[PDB]
Amino acid sequence: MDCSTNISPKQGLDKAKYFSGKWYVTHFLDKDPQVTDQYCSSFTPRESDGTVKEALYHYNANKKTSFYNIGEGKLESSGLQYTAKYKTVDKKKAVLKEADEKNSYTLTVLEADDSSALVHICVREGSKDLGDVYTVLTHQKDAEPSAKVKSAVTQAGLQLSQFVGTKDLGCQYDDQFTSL
Ligand code: HEM
């Protein structure tokens, strides 16, 4: 299901609150009703002199499999957003497959504070949208998002009641992969 094109980042957001620690997805919204598998995800995003690089993990809770990626792209000047190319790696961060140059994801930060964040991700394989997802993020696994971030969900035109909560899925994480 094609990504929403009604996305732009929150202006004036504090990038130091976003590029910090690791994030766990506590709640995700993929509106596509053809989806069946539910995921857990965690990642650790960094930024140095305009270049964003992040280590990313997905766990397919239905199939009990996982995959790892490294994303890299430029920080937009117009707001807290980046379009990254991604490599596939193993749990030891060894490269399995270099980036396919036709593929990218755009991550747009909608809110970020010291405990929590809200972001939108659209993954593209050339001219095909793989899909988009909104993710509520916290620094501690199974934590509660802040009131500020909950407000951002509503103000994005969304309803938290429709998100899938990950705390009850039986997630397996790889905390070593996302550690400082
Ligand atoms: C719980 C939240 C998330 C869910 C439900 C989700 C879901 C998915 C799904 C279903 C796929 C396709 C898997 C496949 O068929 O191979 C995928 C791939 C991908 N996702 Fe996510 N995702 C989540 C969070 C994220 C986050 C936070 C990021 C970036 C920071 C991200 C970036 C990507 C990328 C780059 C791919 C392509 C990976 C590859 O082909 O190697 N996703 N995701």
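Don't overthink the numbers, they just go from 1 along the chain as shown.
Technique stated in the header: X-ray crystallography, 1.5 Å.
Note that Cβ sites are derived from N, Cα and C of the backbone, with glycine treated the same way.
If you check Swiss-Prot, you get these features:
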type	residues	note
BINDING	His58	heme binding site
MUTAGEN	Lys22 to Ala (Swiss-Prot position 44)	Slightly reduces anticoagulant activity
MUTAGEN	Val25 to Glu (Swiss-Prot position 47)	Reverses orientation of heme cofactor
MUTAGEN	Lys93 to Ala (Swiss-Prot position 115)	Reduces anticoagulant activity
MUTAGEN	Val95 to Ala (Swiss-Prot position 117)	Reduces anticoagulant activity
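Features per Swiss-Prot, on structure.
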| residue | record | CB count, 10 Å |
| --- | --- | --- |
| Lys22 | mutagenesis position | 22 |
| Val25 | mutagenesis position | 24 |
| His58 | heme binding site | 16 |
| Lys93 | mutagenesis position | 11 |
| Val95 | mutagenesis position | 11 |
Nearest-integer angstrom distance between the alpha carbons (Cα) of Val95 (mutagenesis position) and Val25 (mutagenesis position): 24
Of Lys22, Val25, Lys93, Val95, mutagenesis positions neighbouring ligand 1, Cβ under 6 A: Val25
Rounded to the nearest Å - Cα separation of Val25 (mutagenesis position) and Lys93 (mutagenesis position): 21
Secondary-structure category, per DSSP, in which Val95 (mutagenesis position) falls: strand
Length of the line joining the Cα atoms of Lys22 (mutagenesis position) and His58 (heme binding site), in Å: 14
Integer Cα-Cα distance in angstrom, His58 (heme binding site) to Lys93 (mutagenesis position): 14
